[PDB]
Every structure is written in C-alpha cells, then in structure tokens.
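Asker: Once you've had a glance at the structure underneath, I'll fire off some questions.
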Amino acid sequence: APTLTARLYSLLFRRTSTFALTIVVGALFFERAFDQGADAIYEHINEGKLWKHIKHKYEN
Amino acid sequence: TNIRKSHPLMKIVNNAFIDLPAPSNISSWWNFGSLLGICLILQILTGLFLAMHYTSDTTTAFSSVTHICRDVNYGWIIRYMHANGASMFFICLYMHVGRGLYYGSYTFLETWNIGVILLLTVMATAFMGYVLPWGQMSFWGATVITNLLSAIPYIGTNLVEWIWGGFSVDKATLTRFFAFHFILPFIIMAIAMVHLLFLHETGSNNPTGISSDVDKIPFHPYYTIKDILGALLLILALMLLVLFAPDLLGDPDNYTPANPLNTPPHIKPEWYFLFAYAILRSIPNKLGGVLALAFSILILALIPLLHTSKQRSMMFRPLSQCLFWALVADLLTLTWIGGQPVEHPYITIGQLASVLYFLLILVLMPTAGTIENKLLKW
Amino acid sequence: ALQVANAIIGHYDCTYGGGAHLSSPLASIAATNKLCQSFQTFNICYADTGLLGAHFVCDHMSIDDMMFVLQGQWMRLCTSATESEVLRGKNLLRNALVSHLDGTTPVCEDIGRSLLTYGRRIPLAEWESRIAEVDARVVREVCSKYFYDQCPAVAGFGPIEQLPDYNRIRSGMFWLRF
Amino acid sequence: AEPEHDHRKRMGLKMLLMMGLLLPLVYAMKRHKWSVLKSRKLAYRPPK
Amino acid sequence: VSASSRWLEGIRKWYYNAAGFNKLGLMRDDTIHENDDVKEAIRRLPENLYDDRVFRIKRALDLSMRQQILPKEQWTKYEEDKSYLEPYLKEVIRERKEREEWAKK
Amino acid sequence: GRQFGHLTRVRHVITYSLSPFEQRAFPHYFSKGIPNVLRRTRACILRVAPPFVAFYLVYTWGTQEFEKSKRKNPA
Amino acid sequence: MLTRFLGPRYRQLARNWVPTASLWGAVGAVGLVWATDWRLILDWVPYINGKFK
Amino acid sequence: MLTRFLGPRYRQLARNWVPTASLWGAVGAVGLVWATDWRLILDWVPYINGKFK
Ligand code: HEC
Ligand code: HEC
Ligand SMILES: C/C=C(C)/C=C/C=C/[C@H](OC)[C@@H](C)[C@@H](OC)[C@@H](C)CCc1oc2c(O)c(OC)cc(OC)c2c(=O)c1C
Ligand SMILES: COC1=C(OC)C(=O)C(C/C=C(\C)CCC=C(C)C)=C(C)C1=O
C-alpha cells in the first residue's frame, strides 16, 4: 500500500481508458526523450564528421 | 450468446484466430506459418509503395528505381525492406517446408499439396520482381528462366517467344512482367486462405506426431502472443539487413543497367535459387537438366507416397533424424556449389550432391523408416 | 451490498416457472437459450476472508456461454448498475432475511451463529437500515472492489473440455471498454 | 552510391535500442500468459 | 538360448533408448500414426487401456511443451513395454483384408 | 471445423493451474534453464552435427583443391 | 422516432458511462495530436518542443 | 504397393470403362487439334483447308 506499482495500478492501470490515456501520454514523452538521447549518442560517436559540426566553417 | 461467435464475418476470425483448438505443444518451428503471412503483407505493402513510383519501360526502369532510392522521401527503406523481405520470405519458406518434412505434416495431403503450389508461385513471383529494376542480373535472369520452356519439345520455342513478346527479351517483356508481378501476390494470398481452410479441417500437427485432442489450448491468448514475439524477431532479422547490410544478400551486378550484348563473367542466382541452379547445371543435357530442376521441387508431392514409418514425426526416429540432417547439409552444399564457377572440384561434388538429394528422398529415407519399423518389432 | 448484487444476478433452475420473463439477465438468457440446468450465486463467509461468486450445472456444449454471461453480469454491475434493479435486490434480501427467520430452529441458529461471528445479535431493524443504504453507486463501488480485475478461484468437475482457459476467465474479470 | 548511408545507421541504432527494450518486454508478456500452462500440474485418478 | 538373438535384442534395446519416447513415459503403441486402421483399434480398446493411453499422451504432450523429460527412474523400461494396441490392430487389418479379398471377386 | 467440447473423450485427469499474477514469468530462469539446454544439445548433437562437419570438410577441401589447381609449376 | 430509450434507467446508464466516454475522447485527442505532430497544441506543452526557441 | 485393385472384378470394371476412356481421348485430341489449328493433322482433313492449294 506504500508501494509504487500499487499506486501506479490504483490511479492509472485499473481502468482501461486511464490505461490507454497513460500509454498515449507516455508515448508522447517517450518519443521526445528517446529521439533526444539516440541522436545525442549518434552525434557523440561521430564527433566532428557531420554537416551539423562542419556548419560554422561557412558563414552566416 | 456472443457477438464474436455468431456474427457471419467475426465467426471466420474467431474459428481461425481466437477459439481455434491448437496443440499445447507446438514449438518455434510452428512460428513460420504466421511469419509467411507477415512476409506476404510486408511485400504487398512495400511493393504497393514501390509501384507508386516505378515505371516499366526499358529506357526509364533503372532510373525510376534509383529515383526511389535518392529522391523519394524514405524510398530507400521501402526499396530495401522489399528486397530483404523477399529473402526473408525465402528463409521462412525453407524453415516451413523443413518443419513439415521433419514432423510428417505432409500427411495433410491437401494442405501440403497447396503448400507446394505456394512455393512454386512465390518462386515465379520473385523471379519476375528481380527482372523489374532492369539491371544485368534482371536481363539474363529473364533470359535463362523464360528459356526453360524451350526444353518442351515441338512447342517450347513458340512458348518462350509467346511470353517474351517477340524474338528477344525487350520492351514487351518488362511491361508484362510488372503486370504479372503485381497480381500474383494477391493470387498467392487467395491460395494462402485455401491452404488455411484445408488445415483447419484437421488442426495442427505437433512435435511428437501424436494426436493432441487430449490437450488442446485456445489460440488466443497463447499463440497470439507467441506469434507477436516471433514477428518481432522477424522484424529484427529484417531490420538488421536493411539498416546495417542492405546489399549482403543481393548482387552488385544488378547495379549496372541491362546490356543484351554482354552476360557478366560471375553470374549467379539470388542465394535462394542456388541449390536448384546447382542441380540443373550438374547435368550436361538440356532436357535432363530442366527435368531435374522441375523434379527438385515437384519431388515434395511424392514425399507422402514414400512415408514407410509407423510413426508420423521424426522425433522418435534417430536414423531418419540423421538422414534429414544429411538432406539439409546436402542442400547447404548445393547452394555453396551454385555460388562457385563450373570448374574442376566443383563439377563432380555438385554432381554427387545432386545424386544424394534425389537418393536421400527417394531411396534412403524410406528405407530408414522400414529399418526403424523392424527395430521396434513393427 | 454484495448480497444485494448477488440477489440481482439471483439463482435459477429448470423447474422455475416462466423463464424468458425473469428479471435477472443471466437467469433470463439461461432459460431462453437453454444454457444451464441450474445456477446459484453465493457469498460464503469465514473469519477475515470468503468466497464470493457463483456455481452452475450445465451440458458440455454450454460452459463457455454460461461463463460469458455470468462474467458480463459481474462486469455490468461493477461499471453500470442502475437504481431499479438495486431496489429489486434490496427487496429480495428483506424477503429472504425475514422468510429465513421463521421457526424456532433458524432463529436459534441465528442467535448461536451471530454471537460467535459478530459478538452480538444484529436485530432485524439494523439489517433493514444496512439494506436501505445500498443504492446503485454502492453496488458499483462494492462490486468493483471485489470483482473488477481480480483473480478468481475456479473449480471444474465433469465434461469440462469447453471450460474456458484460465487466462480467458481472468480476461473476463475486466472490460476493455471501461 | 548510397546517400541514405548516415540516415540508415541512425535508424539502426534506434532499431537496436528499441529492440533491446521490446524483445525482453514482449518475452515477459508471452511468458506471463504461458505461466498458467508451464507450471500446471497433472494428476491421473482412475477408479477402483 | 542364442548369443545372436541376445545381440539383435541388444540392438533393439539400444534403438528403443535412442528413440526416447520412453523418456516421456510413452509406450511404443502411444506413438503410432493414427490412420483408419489405428483409429478403429483405439476405438476397440477397453475402458482401462483407453484411459491409461490418454493420460500417457497427456503427460508426453505436457513434457514436450515444457521441453522437459521424466526422471530416469520413471522412463518406461523396454522389457516392461506393453504391446497393448497390436492385437486389436492385427484384427482390424485382418478384417479389412478380408473385405478387400471380397471386393476382388 | 473442430471445437472445444467436441474434440475427444478424456476421463479421470485432474489439472491444477495457477493465475499468471500469482506466479513468476521467469521462475528459475538460469538455475534450471542452462542445465536443460545442455541436456537438449547432448540429446541431438550426434543427429544434427555430423552432416554439417561433413559439409565443412568438403567445403574446406573443395576451396583448397580449386585454389591449388589454377597454379602451375614445371612447364 | 427513438422513444424506446427515454426514461430514468437510461438516464442513469448514460450518467454511468459519461466519465468513460470523456476519458476515451481524452485518449483520442492526445492520440491524434501525437500522430500528426499537431503544431497548434504541442507549442503549449512545456517540454515537447522540436522547433527551437 | 497397390495390390488392393488387382482381381477379376477390377478387370471387368476396367473393360467396361475402356470404350468411354477411348472416346474421351478422341474428344480431347480433336479439341486440342481444333483449338490450336494444328496444321500437321488438319492438312489431311478433306474440306477444312485455310491454306490455299
Ligand atoms: C510445400 C509445403 C508448404 C509450403 C511451401 C507452405 N506451407 Fe503452410 N503449411 C504446410 C503444412 C503441411 C502445414 C501444416 C503444419 C503442421 O500442422 O505441422 C502448414 C501450416 C501453415 C500455417 C499454420 C501452422 C503453422 O505451421 O504455422 C500457416 C499459417 C501457413 N501454413 C501458411 C503458409 C504460407 C503463408 C505459405 C507461403 C505462401 C506457406 N504456408 C507455404 C505446408 C506448406
Ligand atoms: C503492388 C506491386 C508489388 C507487389 C504486391 C510485390 N512487389 Fe515485388 N516489386 C514491385 C516493384 C515495382 C519492384 C521494382 C522495384 C525494386 O526493384 O525494388 C519490385 C521488386 C521486387 C524484387 C527485386 C528487389 C530488388 O530491388 O532487387 C523482388 C525480389 C520482389 N519484388 C519480390 C516480391 C515478392 C516475393 C512479393 C510477394 C509475393 C512481391 N515482390 C510483392 C512491385 C510489387
Ligand atoms: C511467364 C513465365 C514464367 C513466370 C515462368 C516462370 C518459371 C519460373 C520457375 O519456376 C517457378 C523458376 C523461378 C524456378 O525454377 C523451378 C527457379 C528456382 C530457377 C532458378 C534459376 O535462377 C537463375 C537466375 O535467377 C539467374 O539470374 C541471376 C540466372 C540463371 O541462369 C544463369 C538462373 C538459373 O539458371 C536458374 C535455374
Ligand atoms: C492452426 O494453425 C495456425 C497457426 O498456428 C501456428 C497460426 O499462427 C496462424 C496465423 C497466420 C497468419 C497471421 C497468416 C494469414 C495469411 C493471410 C494470407 C491473411 C493460422 C492462420 C493457423 O491456421
């Protein structure tokens, strides 16, 4: 009853509509956080290299 | 009284996908049936979105395919999903046939015989598809495979020129090959339904080859969820290929435009034709070589007549297990030879492997089944 | 409130007069479509636990339909119970309680049992007060608490090939629409 | 030859990371349902 | 009384163990392919042999799903393997072949 | 055309099952899982592996023999 | 003509299903907004910002 | 192995169906010859002559 999976179930999972709402709201914030991360990993593993890092050489 | 159970359309869905009694029992080797369906609709969907931009004229066909890969927003994933899905379609086909061979599933005569038609239809479809981008492999692929008909005595030449549109592969050949390649997957889809209709009559076989009515489970949720997992593995296997190695399973020679004056030095089939290719060229005779090719796939229809064993499955049959694996490894041998030039060691070992293919199915596996019967005092 | 809800679903057997017209949707559908021989709802009480549900007796080709309709009623009462049927259940319980406490023996049992379980005798006017409080909102609250998305205990005996798999009985304990 | 080169490798890393979430998750989903069968116990109780 | 018949029996026992239906607690006749002759022989079986057969097959299909096997102590010993279906099957084959002899005339 | 309630006849068999929410999806996943795969491997290696090594030997020899044949020496 | 479905029970039945039908609309609105990247609404959402500045 | 179908009754049954199977071949031969305009055979046929002289 202190436990967090319990309160997750009680507030959000018990009803299928709330379950669906928590998935769609969940999917919005996942798409941001994953694309933020996975781009930043890909960009860091290719340190210069891409036209995003070349950009500043040719002017405004 | 259930809406799921009595509605004339949902009836069909429920009796196939939900309430269908299935063995408690069936392993990962039973995942390939749904995977073939996934493959079928993947190829339909990508193939549709490729058809939206492809032109079937000789002057422009290569240009349209590369227009897809460079200019069309995400045309590259669609094109190589399609290309590697066709190879995925073949991996799943071969697994699915082999499962059927091992587990004695061919004793479902109609299901199996329709399956043999499905193999031949998907082979003919994928031949046509490879002709479409009008690379070098496209042209000579179209030349050789159409010319197989020229081995039919008296009328074979007339037939080849009938499907060509003239004396050579030409403008007429490519436009009809686009049309034939468009419709045939939908014909396949219809035959896949008849395949399923004959199957539901008996329900599934299982690893033991023993009747499983004593222990059926509902298709949902068990095989709905096992199928989802299996499809997610199919997506991994496909998306590994398109995103990390798009051209691993194809030919570089199909990136040079078609050229009727020069056949390339190295020419081999698409990997999934290599065994049958190896069989045909092991025979230094025109009529015999093509008769062996036809027989290399049409043999599957004789396998039910050659089942000697008092058991259905190979699970409790060690002699047959050994000879099954000799068949797989021999098939792996034939795809290796198919990949190599017609020179010294390769000619003989490919001839011996061809002989072994036909000897294993015709003679050696039926005899193994009799010996196994005699050993169990049966 | 659970007893009110159980009264709404009620009981049935094949010797009940007028089947089609019975108020309980389960009892009505079971009578018309020959879904069972009998069913009964129950609420067996022990110290700090119990068994709340139903039992039925049916032909081999009817278990699936019976289970479907039973579960739908539980689900319906959790989500969408209405004022009028709750009155009917309330009335059925006043009539059951009063008709039960009729004779020296059932009253003596009730004195004896109640002093073991409640430590008092709960007088008839108290039960009526407790019954009267129950409305549709209470039935929806109290049924949801015990029924909705809970794991049932299931017992099957006889020709039970068509007894639904447990996962599919578990799935009958919630509704995707709600 | 291949202007898509950098885009396909970006989607590839996303594919691998997504699959590293989804493959164990769908596995758990499938195992959770197959629980009822995989732990089931049989007894045979014939008469006399 | 033969060294050679003991040898054939020892190849047979070897094969029996290799076949490994006994590992799932199956008898030989549990593993037979159900054709029309066999389905009838099963139909002809008395109550006890019928009910034993279904449980053995149940137990095997259960194990085959878990991809597991019985403790070695509980494997069916080759010497203890009851040929319970065979006499019924011989009779069903014998009756069919009589019909087929009559269909010839 | 086959339905539950019409499949076959079974008598005298009790099945005990537990809810998915009562039990673990990965009960003793490595402790029992690894011993099993090894047991399954041992069971089948002699049936599956020897044709593929037989492929491997003919592969290794065939590639080697083809390589050596397109070299000369005394001519 | 639809007068079958007008009375105290159907009034209660509609009232019961109202929080659910409201939440299914709330599901579908966000799902449309998410699927299309609906620029009009997502500019408000304090962390979901693909457009700079 | 096909020995089920060998005996005096099946010998009589084959003999009965022989004029019919012969006539169904005669149907199919002419039908193939007609459909293709099989030049080899139709040159013999004394009035069916699309080729002059
Ligand atoms: C030459 C044999 C053959 C080919 C090729 C084949 N099938 Fe089958 N298929 C079978 C047999 C036999 C079964 C029954 C397997 C069993 O019950 O063990 C079957 C079963 C299946 C199943 C359901 C059970 C299972 O095994 O997963 C599906 C679905 C399926 N086939 C669809 C397809 C599709 C789609 C294709 C490709 C167009 C196809 N099959 C190609 C013979 C084959
Ligand atoms: C709606 C039409 C359509 C359908 C359906 C279709 N395709 Fe294609 N396919 C195309 C077109 C157009 C191309 C040419 C573009 C290209 O080469 O990728 C093509 C290309 C191909 C290629 C050559 C791949 C390459 O580029 O090297 C193969 C192989 C193939 N298809 C096989 C299949 C198979 C197998 C199926 C499913 C039975 C199928 N296709 C479904 C239209 C279709
Ligand atoms: C309108 C008429 C139609 C559609 C006729 C269709 C006939 C289809 C066949 O049967 C379905 C066929 C595809 C099937 O044969 C059984 C294959 C396995 C044949 C394998 C095959 O591939 C080759 C190939 O791919 C090549 O290019 C790279 C070139 C080739 O020579 C050098 C071959 C080749 O020599 C063979 C045998
Ligand atoms: C009794 O065995 C069966 C399975 O168990 C292994 C399946 O998994 C599937 C699922 C197959 C699918 C999704 C392909 C559908 C094909 C078309 C052309 C729409 C079917 C039908 C089946 O019958």
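Residue numbering for chain B follows Swiss-Prot; the residues present correspond to positions 2-379, in that order.
Every residue, even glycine, has its Cβ placed from backbone N, Cα and C.
Residues or ranges marked as heme b b562 binding site by Swiss-Prot: B:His83, B:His182. Quoted from Swiss-Prot for the published natural variant B:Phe90 to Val: In strain: 65, 66 and D. Annotated heme b b566 binding site per Swiss-Prot: B:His97, B:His196, in sequence order, evidence recorded as experimental evidence. The ubiquinone binding site annotation in Swiss-Prot covers B:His201 and rests on experimental evidence.
Where in this structure would I find these features, and how exposed are they?
Answerer: All chains included, 21 other C-beta atoms sit within 10 angstroms of the C-beta of B:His182 (heme b b562 binding site).
Annotation for B:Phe90 (variant position): spatial neighbours B:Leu37, B:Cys40, B:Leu41, B:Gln44, B:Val123, B:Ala127, criterion Cβ-Cβ under 8 Å with sequence separation of six or more.
For B:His97 (heme b b566 binding site), the Cβ neighbour count at a 10 Å cut-off comes to 21, with all displayed protein chains included. Secondary structure at B:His97 (heme b b566 binding site), taken from DSSP and collapsed to helix, strand or coil, is helix.
Other Cβ atoms within 10 Å of the Cβ of B:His201 (ubiquinone binding site), summed over all protein chains shown, number 15. According to DSSP, B:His201 (ubiquinone binding site) sits within a helical segment.
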Asker: Given B:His83, B:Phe90, B:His182, B:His201 as the recorded positions, which ones have a Cβ positioned under 6 Å from some atom of ligand 1?
Answerer: none
Asker: Give me the CA-CA distance between B:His83 (heme b b562 binding site) and B:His196 (heme b b566 binding site), in Å, as a whole number.
Answerer: 24
Asker: Check the recorded positions B:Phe90, B:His196, B:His201 for any whose Cβ is under 6 angstroms from an atom of ligand 2, and report them in sequence order.
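Answerer: So the answer is B:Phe90.
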Asker: Same chain only, sequence gap of 6 or more: which residues have a CB within under 8 Å of the CB of B:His196 (heme b b566 binding site)?
Answerer: B:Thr112, B:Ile115, B:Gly116, B:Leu119
Asker: Quick test of understanding: given the binding-site residues B:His83, B:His196, B:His201, name the ones whose C-beta is under 8 angstroms from chain F.
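Answerer: Of B:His83, B:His196, B:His201, the entries that lie near chain F are B:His201.
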Asker: Checking B:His83, B:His97, B:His182, B:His201 - which of these binding-site residues have a CB within less than 8 A of a chain H CB?
Answerer: none
Asker: Checking B:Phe90, B:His97, B:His182, B:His196, B:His201 - which of these recorded positions have a CB within less than 8 A of a chain D CB?
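Answerer: Qualifying residues, whose Cβ lies under 8 Å from chain D: none.
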Asker: Measure the Cβ-based neighbour count of B:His83 (heme b b562 binding site), defined as the other Cβ atoms within 10 Å of its Cβ.
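Answerer: So the Cβ neighbour count for B:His83 (heme b b562 binding site) comes to 20.
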